[PDB]
Amino acid sequence: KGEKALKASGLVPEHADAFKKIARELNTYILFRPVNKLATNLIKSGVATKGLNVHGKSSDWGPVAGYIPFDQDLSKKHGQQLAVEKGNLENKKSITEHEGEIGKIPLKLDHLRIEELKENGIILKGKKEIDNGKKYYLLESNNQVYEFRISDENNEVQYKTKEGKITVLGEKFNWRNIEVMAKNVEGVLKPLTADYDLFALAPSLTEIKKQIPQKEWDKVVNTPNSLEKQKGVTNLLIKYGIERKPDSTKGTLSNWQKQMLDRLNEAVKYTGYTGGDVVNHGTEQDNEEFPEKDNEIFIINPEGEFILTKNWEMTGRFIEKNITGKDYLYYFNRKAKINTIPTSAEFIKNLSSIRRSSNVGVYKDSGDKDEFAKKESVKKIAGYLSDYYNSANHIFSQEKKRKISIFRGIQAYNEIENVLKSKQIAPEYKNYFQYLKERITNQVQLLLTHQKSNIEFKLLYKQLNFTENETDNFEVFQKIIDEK
């Protein structure tokens, strides 16, 4: 909260103030991913970042740290055996995938980056080896299996592994640069740093009607029934909000919020930055191959504070006091996961990520009607789990928030049971579906205790025998809970 996030994060300080003006302007909480000081020496330098071609991260030490280099030994793959080559085959496969703007060049740097860690107390620069017809600056590090070598009058890190000892990757090479790919912006050199990232985005509720057109919002005010008045925030925003564009260029946002992020990334230009796109994709959990759960989350409120969190248990309160537990906006990242069981799309991710272990599953490459009806019944799973994590519920009272946030949890569990009411399905999914039914029993329970319901979940489930309707079988779920 304020001072404790500006000192410990390691970001650029003048640009977080440049994001602060739009927060007063457009009433937005702007979440962030923590990035270190070694990368933001390059962010304050004016170099652009990578897109989403390679997925390495920023090294904790180094004059070349913060980059996505050729060899991934100088990055987050530090101390791995095959991942330092599985990552080395990742950026070399970005050559033949994103070709058209991928180059091949030594890094862009200054000569004053060798004194960056001399005042940090990290690396010890020792003996000096002579080659290239020049008094050359050999230098050591904390690891003796990799040492840097930066020239005295150039910007190249012409490093090597020590030739008297063995490489841990398995290679054998002398004093050599990093051939990091470049962003060929009009031919100007700009190699690829690990990009300044996000964690989520959350404006106020007010700017929704001022961003998306209120020509249809003048028809939801002309709606008599309150339950179907909440259908006006439902279907108008399904075709507006969740119509993403997952790419490798700017960030997975819709056209009412993708237009807003470049406004957040233009206030850095006149106050320090010269490299344009410093934020090039979305969240930490918008790594589209696997999510990365964190403890440290940075955010600037609409009023101007650098809010620092400590654990997610505080952030699960900070979601349920500011993000979802307040008159605000829940635009999140798309058995003790006490508030966040993973998404329907991550259940779709967890669908495939266990059937690649064994063949026998729920529905396969077959032609039986029961297999596609189970595919038709998992269609209602993801469609109803979407309204679990949905900010279409604060329009009415906070009772109407928590009513529909478990009404789908009742409405899914019967369809979950109807998926479980099938043939003898193999336990790569059935025992995975026992993990499905137990936590959905748990999150409805904690909600019912925080509310004043005082009913067990299993008693209420046998009350709600909903056949197909929500026009009365939400109302009989209403009339059991509300009016008290």
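Note that chain A is numbered according to Swiss-Prot, with residues 297-630, 651-800 shown in order.
Determined via electron microscopy, 3.4 Å.
Cβ atoms are placed via backbone N, Cα and C, with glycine included.
Record features (Swiss-Prot):
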- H351: active site, proton acceptor (ACT_SITE)
- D491, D493, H577: Mg(2+) binding site (BINDING)
- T548, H577, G578, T579: 3',5'-cyclic AMP binding site (BINDING)
- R329 to M: Great decrease in activity (MUTAGEN)
- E443 to Q: Decreases activity (MUTAGEN)
- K525 to A: Great decrease in calmodulin binding (MUTAGEN)
- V529 to A: Little effect on activation by calmodulin (MUTAGEN)
- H577 to N or D: Loss of function (MUTAGEN)
- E588 to A: Loss of function (MUTAGEN)
Non-site residues, in chain order, whose CB comes within 8 A of the mean position of the CB atoms of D491, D493, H577 at Mg(2+): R329, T345, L348, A490, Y492, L494, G547, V575, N576, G578
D491 (Mg(2+) binding site): nearby recorded positions from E443, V529, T548, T579, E588, Cα cut-off 10 Å: none
Nearest of the recorded positions (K525, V529, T548, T579, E588) to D493 (Mg(2+) binding site) - Cα to Cα: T579
Residue among recorded positions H351, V529, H577, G578, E588 with Cα closest to the Cα of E443 (mutagenesis position): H351
Candidates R329, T548, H577, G578, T579, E588 (recorded positions) with Cα within 10 Å of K525 (mutagenesis position): none
Rounded Cα separation (Å) that holds between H577 (mutagenesis position) and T548 (3',5'-cyclic AMP binding site): 7
From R329, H351, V529, the recorded positions whose CA lies within 10 Å of that of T579 (3',5'-cyclic AMP binding site): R329
Structural state of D491 (Mg(2+) binding site), classified by DSSP into three states: coil
Cα-Cα distance linking the residue listed as 'active site, proton acceptor' and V529 (mutagenesis position), given in Å to the nearest integer: 36
